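Reviewing the structure listed below.
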Amino acid sequence: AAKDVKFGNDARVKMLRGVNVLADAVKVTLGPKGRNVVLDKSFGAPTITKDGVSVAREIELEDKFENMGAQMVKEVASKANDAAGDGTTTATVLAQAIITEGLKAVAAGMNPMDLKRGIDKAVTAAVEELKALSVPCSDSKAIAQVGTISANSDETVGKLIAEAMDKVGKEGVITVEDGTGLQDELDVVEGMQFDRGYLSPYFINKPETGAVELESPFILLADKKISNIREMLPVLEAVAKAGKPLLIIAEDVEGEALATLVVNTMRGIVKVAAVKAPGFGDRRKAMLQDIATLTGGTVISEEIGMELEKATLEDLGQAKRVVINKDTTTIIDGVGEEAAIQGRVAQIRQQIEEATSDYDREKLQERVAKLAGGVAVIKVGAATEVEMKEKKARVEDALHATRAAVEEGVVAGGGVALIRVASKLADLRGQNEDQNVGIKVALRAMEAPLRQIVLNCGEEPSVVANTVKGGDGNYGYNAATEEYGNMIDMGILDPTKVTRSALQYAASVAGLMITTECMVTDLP
Amino acid sequence: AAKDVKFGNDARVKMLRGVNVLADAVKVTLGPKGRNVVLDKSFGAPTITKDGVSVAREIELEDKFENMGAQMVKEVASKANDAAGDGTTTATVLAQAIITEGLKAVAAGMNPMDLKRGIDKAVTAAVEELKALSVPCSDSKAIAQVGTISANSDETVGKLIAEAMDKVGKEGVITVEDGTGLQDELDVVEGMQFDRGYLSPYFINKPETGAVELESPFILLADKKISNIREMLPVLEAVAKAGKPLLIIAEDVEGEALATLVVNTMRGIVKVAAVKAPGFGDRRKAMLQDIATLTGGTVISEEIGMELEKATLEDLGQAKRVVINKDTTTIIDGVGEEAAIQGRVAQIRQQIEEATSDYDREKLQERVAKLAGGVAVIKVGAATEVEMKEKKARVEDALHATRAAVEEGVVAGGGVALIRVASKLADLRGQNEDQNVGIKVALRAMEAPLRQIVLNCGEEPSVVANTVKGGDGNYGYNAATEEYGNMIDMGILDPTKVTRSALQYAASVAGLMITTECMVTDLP
Amino acid sequence: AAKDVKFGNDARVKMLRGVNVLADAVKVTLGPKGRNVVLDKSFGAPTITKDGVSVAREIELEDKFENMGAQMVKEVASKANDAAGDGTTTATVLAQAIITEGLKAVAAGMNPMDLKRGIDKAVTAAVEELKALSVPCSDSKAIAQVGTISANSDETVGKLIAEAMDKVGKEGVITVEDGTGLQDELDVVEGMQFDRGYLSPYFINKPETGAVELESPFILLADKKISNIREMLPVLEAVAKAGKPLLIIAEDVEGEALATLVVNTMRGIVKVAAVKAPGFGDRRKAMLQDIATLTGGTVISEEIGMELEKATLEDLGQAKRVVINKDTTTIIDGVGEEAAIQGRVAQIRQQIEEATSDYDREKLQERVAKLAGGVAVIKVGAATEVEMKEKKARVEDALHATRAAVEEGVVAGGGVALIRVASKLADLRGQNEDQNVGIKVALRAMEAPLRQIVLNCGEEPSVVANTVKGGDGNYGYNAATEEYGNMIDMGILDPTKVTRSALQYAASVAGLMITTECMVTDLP
Ligand SMILES: Nc1ncnc2c1ncn2[C@@H]1O[C@H](COP(=O)(O)OP(=O)(O)OP(=O)(O)O)[C@@H](O)[C@H]1O
Ligand SMILES: Nc1ncnc2c1ncn2[C@@H]1O[C@H](COP(=O)(O)OP(=O)(O)OP(=O)(O)O)[C@@H](O)[C@H]1O
Ligand SMILES: Nc1ncnc2c1ncn2[C@@H]1O[C@H](COP(=O)(O)OP(=O)(O)OP(=O)(O)O)[C@@H](O)[C@H]1O
Ligand SMILES: [K+]
Ligand SMILES: [K+]
Ligand SMILES: [K+]
Ligand SMILES: [Mg+2]
Ligand SMILES: [Mg+2]
Ligand SMILES: [Mg+2]
C-alpha cells in the first residue's frame, strides 16, 4: 500500500508528541504521592493502578506517526520492568527528557549522531556512578524500606517481604498472591511438598482430615507405571516383613493393585500411601531423582537395568514423615544423603545458568528451593477486588525492589542519587561539541526523576530540586514528608539495579530516537 | 486501538456522573416506602422489582467513562448482595455518598490517597461500632421482624421464615420456591428422602398412589450394578427366610433381575423395592455411606474386597419404614447407629470448611440436614407472574436478612444505627488533616441511608434526620409509619452483618475511587 | 448495552399509553355488538376475529416503554384465556380501567403501594361477591344460553354444546372442529374405538366397506411383538377349537404370521382380525390394560411371568363386537368386569390429580371417557375459510363458557353482575386513605365491562349504566336488544369462573403496574 512519510522536523514533532503523551500518562503515578490511573476494561470492571510500565503498555494514539513513536518509547518502561520490575516510571521520564533535549539540540541545526554518541557516553558514566553510589541493602530493615518505597510507602509490605526471604532463605522461592480476607499473610514450606494426593481414600489413616500419613516411609521411586502386585510381591513382602509404611511415588498404581493395597491397609499387612511421581516426563524423572537424593533411595527405571520385581527395601527411598492429603504429599525430612541434595541442586543451578527461558531457570530454582531450602508464599488480602489488584501490584513492585536491592544495593531514593550522579558528570565532553551537547542533553535529563516525584507532591520541583542539589550525597527530598534530608536515613531506598536499568534503557532508546530524519508509516 | 484518555477533574466528573446515575437508579427502592422499577426484558414480559443490587446490575451508560465508573461502583451492591443478600441499596447509597464527599474534598486541591486512608480508618471504626451495636436476633419474633423489614414490611414472610428454621432446625436447609396457588407454603422433610423411585411398578404395594412401601426394610447398599439374580441368591434367600421387605439402594437393578424380583413380589417370595443410589460417583458413595450410617448397613463395594454374593442380611441396611413412590424413596427412621451419622456429618462439615465453592459446602450442608436434622421448603403464591417474582424476591431477601440477623444480630433499622455509629466517631482524626478530611467524608456519608429511606417516604430527610439524631440508640424514624421511636421495638430490624458488609464494600470501593487521576478507555 | 431509563411520571405515561393501546384494540370485540378485527397474515389471507385475547396477543409497539407496558398488560387477557378461556376482553377492559384510575391516584401524589394493597383488598372482596352471586348453570338450557352469549348471541352453538355434553356425559370429552359443508355437526362415540385398523385386507369380512368385524371376539392383549405362529399355536388352536373370532391387539403381527392368519381366514380355520395396540409404551400398556379391564382379559407381557405360548382363551380378552376398518378398531361392548373399568379410570383420574401438564390430564381424562363414558365431537361448517375460523373460535369460546358455567354457575351478564358486586363494596376501606383510594379505584373500574359492552352497541354507557345501576340483581342492559331487564331470564349468561378469573388477573397485574417508579430498557 502507499505509505505515509514525514521528513525532517515533522517526523521529530510527531515523535515528540507521541513520547510526551506516553510519558505524561506514565509519570502521574511516580513518587510516594503519585496518583492512580483508572484503566477501563472492555470485559469486566476497570482496573486501578499506580504502576508505571502498566500505564505505559496501554498507550496508543490514532495518529500513526505519534502512535509508532509512542510504540518506540514504550520500550523504555517495558525493558525497565523486564530487568528490575520497578522504577519504570523513572525510566519513562528519563527517556522523555533525553529525547526532548536531544531533539532540541537537533533543532539547533547540528548532528544527531554525535548527540547519540555523547548521550551514550554520559549515560554510561552515569550508570557507573550509580553503581559506585550503590549502598548494599541486605538487612531486612533496608530491604523492608526498599519494598516500602516501591509499594508506595507501605512499610507492612516491605516488612512482610523481608520476613518472607528470611523464612524461605536466599535459595528459596518467594511468591506474592491474593488471600481470601482483607489482610496479607505469609506461609513458608520446607522440604518436599508435591501435589500428589493419595490414589485411594482407603489409605487415609486420619479421616478427620481425609489424609494419609506415613512414618519412616518406604519411598518406592518407580519411573514406571506400577500395575500388578506380582511386580510388588518381593518388595511388598519385604515391606510387610519390615512392617514400616511404604510410600508410592511412581507414575501410578492400577485399580487392582490399588484394591489389593487398600484392602491390606485395613487388613494391617502394609500401610501404603499410593501417590504419583511429581513432574511429567523429563521433569518427572527430575522430581523422582530429587526425591531419591533427599530420601537416599533409587529411582526404579528400566533402561538402566532393573525391575520392580527386582526392587527391595534398598531401592525404596526412606523418609522420616510423609504426609499425604487429598492433594499434597509432603516428604518431611527424607532420610537420605544431603550430599546428593547439594550435588543435585548444583547440576540444577548449572541448568539454570544454561536455562535461557525464565520458566526453565525458575523451575530449576524451585527444584533447588524444595531440595535445598524452602518455599514461601505471600498471600495478600483486600475487601474488594480493585483494591486486591492495586495492593497486590504494589506488593510485587515491593518484591522486585527488595530483591534488586539485595542484589545490587540501594542509593539515595526519590530521584536524588541521580541528581548527585549528574553533578558528578558536569564535565564530560565527547568527540566534538556535538557530542558535548549530547552529554549536556543527558545531564539535563538526569534530574527529571526527583523533579517529577516532587511535582506529584505539588511542590516547586525547581526550588525543591535546587535545595536538594544544595546538599549532596543522600541529602534529598522526602517527597511523602515534603522535607529534605538523607534519603537513606528515613528509608527512601531504591535498588541500584532499578535505576541503572531504567537509565540504560532510556538512553539506548533516546540515542536512535534523536537521529531520526526519515520516518515512514502507512496511509491512514 | 487508539484509546480515550482523560486527566484531572474531567476523570472525577465522569466517575461521579456514572456513580450518581447508578445510585439514583438503585435508591428509589430503599426503605419500606421504596417504589418498584420495571426492568424491560427483550424476551418475555418486563419484570418488576424492589431489590437494590438487582437494579444496580442492570445499569450501563453509553458514555464510556461514565459507564465504566458505573462498572466500578456496581461492585458495592454486587458484593453487598454476595455477602449478606440484603441491604444492597444501603450499600449503594453509602458508596455514592462517600465517593461524592471525597471527590469534593479532592476538588479542594488536596491529597486523595490520604483521604482514602482516613476513609478506611473511619469506616473500620464504624464497622466496629455497628458490630458492637449488634443486638442478637435469634428468637422467631425478631426473625419475623427482620423478614418483615427486608420483605418490604411483610410480617407473613418473616413469620414463615422463622417457622421454617423452627421446623427444619438450624443445621437443616430452608428454600424459598414457587407455589401453584395464590399463597405461600412451608414444608419440612425429615430423614433422607432421595428422588430414587421404584425401578418397577410391579413393586408397588399401594397402586392407589402408585408407590412402594417397605416396613423394616433390608437396605442392600450396593455401589455396583446388579447384573444377575445369581449375585442375590445369598441375600434374597436370606431375606425370603427373613421375610422382611428388601429395599435395593444400588447403582441399579438389571431388567432380568428386575423381572425376577417383580415376579417374586406377586409370587409373594420377597417384598422387593428396587431403587437407585442417590448421587453419582463420589456423591453417590457419600449418599450410600449416609444411608448406611442411618440404617446400620454397609455400602457393598469391591475395592474394599468383598462381593455381592458374599453379602448377607447384615450388609443389608435396616430401616423402620421406607416409602418409595414413582420419584422419591424416603428412608423414614433408618434403624441404625446415629453416632456414625454425626461422625459422617462431622467429616461433612470438615468438607464444608474446606469447601470453597458455595455449591460444595451447600451439598455437604444438605447432607448434614438429611442425616442430622431435616429439610424445609418455602413456597410462594401469586395470581400473575410479576407479582410472583416481586413477592418471591422479597421473601428471599427477607430470608437472607433473617439468617444474617441470626448470625450477627440486628441493630437499629432504617438508617438509624448508622446515625448512632457516625455520632460515635465524630472525633476520629487520621495521620494528616488530609486523613482527617477523609474521616469526615466517611462520617458525613454515613448518615445517608436514613435520608434516602425517609425521602422514599416523602418526608424532610433534613428535619426528620435531625429529629432522629436528637434521640439516640434505637430512637429513629419509623419510615413506613412516618414516626420517631425505637427501631428495635417497632419491628424495624436490620442485620448487623448486612450493614457491616454494605459499609465495608462501599468504603473499599470509594477509597480507590477518590484517588482516581486518569481514565483510559477505547475511543468511541 | 447502553440502557434507556425512564423515571417518574414519564414512565407512568408510557405505561398508560401502552395499556390504553392494547385495551382499545381489544375492547372493540366486547359484547354481542363487538366489532371484528382483520389481523393480517404475512402468509395466507388474514383472519377475522371477535375474540379478546386473540386480539390482545398480537399487540406490539415500537416504543419500548409503551411496548413494555403493553406486554405487562397483555398478561391479563392471556391469563384470563388460560384460566377460563372466555371473557378475556372483559379482563383487559377491567385491567385498563384499574391501571388508569390507580395512575390517576398516584398522579395526585399519594402512596402507590398502599393503592395496590387497597386495590387487592377491594378486588378480593369483589371476587367473593361474584362467587356468592354465582347462579348454577348445569341444565342444557342455561348451558345453551351461556354458549349463545359467548358465541356472540348464537343459540345454535350453545344448544349444540349442551347436546354434546348430553350425548357424551360429563366424564366424556367434547371437541369442536371444523366440518366439510356449510353446517356444524355433533358426533358422540361410546366404548372402545382406537385407530388401529386391520393389519391385512384379507381379514376384511366386508369388502363393500373394507372393514373387519368380529363377534364375541377373543382379544389377545399381547404387550409384545407377535412374530411366529409357533408362538400362537396354543392360542390359535384354542381359538379354532373355540371357533370364536380372534382379535389381536398387540404391538404387531409379523408378515409370516399375518400371511398364515389371513390364509386361515378364507381357509375357514380362524376368523382373525390383527390390529395394533393403541398407544406407545406406557400409554400403549395403559390402553392394553383399559381393554383388559373392559373385556375381562389379561395383558400378555413377559415380566409378570407368562408368555404368548402360555396364553389361552382366558388371556384372550372377550368382547361382544369389535368393528375394525382400514383405520379404527372399535371394541363395542367388551364383555368383561366393569369394576376393573372404574378402578382403572379411578387410577387414571388420580394420575390427572398429579398430572401437571394439561396434556397429561387430557390424555388421562380421555382414557376415562373411553373406558367409562364416551367421546363427543363438534364440527364447524360454512361456505368459506375465514368463516371456518370465526365460527370455530366462537363455538370454542362458547364451549369454554358453558363448561365454566357448569363448573361455577353463572351471574348477571353484560357486566351487570359486576355492577351489583361493586355496589356491594362501596364501603370498603383499607389501612389508610391510600388503601381506601385504591379500593375506590377498583370500585370505579368495576363498572367498565357493561359500559364498554353498551358502547360497542352504540348507546350512552353513562345513561345506560346509570339505569342499570338504578335496578339491581339481574336488572341490567340487554346489549344486543338495547333494552334493560333481567340478565338471567332472557338468556344473557356468563360463567362466574370467567368473570372471577378476569377480575383476579386484572387486579394482580394492575397492583404492581401502579406502584412502579422507574423503567430500564435498551436504547432504541
Ligand atoms: N517517601 C518517599 N520520599 C521520596 N521519594 C520517594 C518516596 N517514596 C518513593 N519515592 C520515590 O518515588 C518513586 C516511587 O514511585 P512508584 O513506586 O510509584 O514508581 P517507580 O518505583 O518509579 O516505578 P514502578 O511503577 O515500576 O514501581 C521512586 O523513584 C522512589 O525513589
Ligand atoms: N418500617 C420501617 N421503618 C423504618 N425503616 C424501615 C422500615 N422498613 C424498612 N426500613 C429500612 O429501609 C430499608 C429497607 O429497604 P429495602 O428492604 O427495600 O432494601 P434493603 O434492605 O436496603 O436492600 P435489599 O434490596 O438488598 O433487600 C432498610 O434500611 C431498613 O432498615
Ligand atoms: N345480549 C347481550 N346482552 C348483554 N350483555 C351481553 C350480551 N351478549 C353478550 N354480552 C356480554 O358481552 C360479553 C360477551 O361478548 P364477547 O364474547 O364478544 O366477549 P368476551 O366474553 O369478553 O370475550 P372472549 O369470548 O373473547 O373471551 C360478556 O361480558 C357478556 O356478558
Ligand atoms: K509508578
Ligand atoms: K431496596
Ligand atoms: K370478545
Ligand atoms: Mg517502585
Ligand atoms: Mg432488605
Ligand atoms: Mg364467551
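Note that chain B carries Swiss-Prot numbering, so the residues on display, from first to last, are 2-525.
Looking at the header, which is where the method is noted, we find electron microscopy, 12.0 Å.
Using the three backbone atoms N, Cα and C, a Cβ is placed for every residue, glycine included.
Here is what Swiss-Prot says about this protein:
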{"type": "BINDING", "residues": "B:30-33, B:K51, B:87-91, B:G415, B:479-481, B:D495", "note": "ATP binding site"}
{"type": "MUTAGEN", "residues": "B:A2 to S", "note": "Complex stability is significantly decreased; when associated with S-76, same residues as in M.tuberculosis"}
{"type": "MUTAGEN", "residues": "B:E76 to S", "note": "Complex stability is significantly decreased; when associated with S-2, same residues as in M.tuberculosis"}
{"type": "MUTAGEN", "residues": "B:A109 to C", "note": "Forms inter-ring disulfide bonds. Prevents ring separation and leads to the formation of high amounts of symmetric GroEL:GroES2 complexes"}
{"type": "MUTAGEN", "residues": "B:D398 to A", "note": "Can bind ATP with normal affinity, but is defective in ATPase activity. Binds non-native rhodanese, but cannot release the protein"}
{"type": "MUTAGEN", "residues": "B:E461 to K", "note": "Temperature-sensitive lethal mutant. At nonpermissive temperature, the rate of general translation is reduced and a defined group of cytoplasmic proteins are translated but fail to reach native form"}
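The 6 Å Cβ screen around ligand 6 retains nothing from the recorded positions B:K51, B:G88, B:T90, B:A109, B:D398, B:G415.
For B:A109 (mutagenesis position), the count of additional Cβ atoms within 10 Å of its Cβ stands at 7 [all protein chains shown]. Counting only same-chain residues six or more apart in sequence, the Cβ atoms lying under 8 angstroms from the Cβ of B:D495 (ATP binding site) belong to B:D87, B:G88, B:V147, B:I150, B:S151, B:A402, B:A406, B:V411, B:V412, B:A413, B:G414, B:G415, B:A418. B:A2 (mutagenesis position) sits 45 Å from B:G32 (ATP binding site), counting Cα to Cα. Look at the recorded positions B:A2, B:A480 and count other Cβ atoms within 10 Å of each Cβ; B:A2 has the fewest. Here the recorded positions are B:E76, B:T90, B:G415, and the ones sitting under 8 angstroms from chain A, going by CB atoms, are B:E76. Mapped onto three states, the DSSP output places B:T90 (ATP binding site) in helix. Screening the recorded positions B:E76, B:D398, B:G415, B:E461, B:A480, B:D495 for a C-beta under 6 A from any atom of ligand 8 leaves B:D398. Take the Cα of B:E461 (mutagenesis position) and measure to each of the recorded positions B:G32, B:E76, B:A480: the nearest one is B:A480. Closest by Cα distance to B:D398 (mutagenesis position), from the recorded positions B:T30, B:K51, B:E76, B:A109, B:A480, is B:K51. Around B:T30 (ATP binding site), the C-beta neighbours below 8 angstroms that are at least 6 residues distant in the chain are B:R36, B:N37, B:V38, B:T50, B:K51, B:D52, B:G53, B:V56, B:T90, B:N457. Nearest Cα neighbour of B:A109 (mutagenesis position) among the listed recorded positions (B:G32, B:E76, B:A480): B:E76. Counting only residues at least six positions away in the same chain, the Cβ atoms of B:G415, B:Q453, B:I454, B:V455, B:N457, B:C458, B:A480, B:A481 sit under 8 Å from the Cβ of B:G32 (ATP binding site).
Residue with the densest Cβ environment among the binding-site residues B:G88, B:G415: B:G88, by other Cβ atoms within 10 Å.
Counting other CB atoms no more than 10 Å from each candidate's CB, the mutagenesis positions B:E76, B:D398, B:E461 peak at B:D398.
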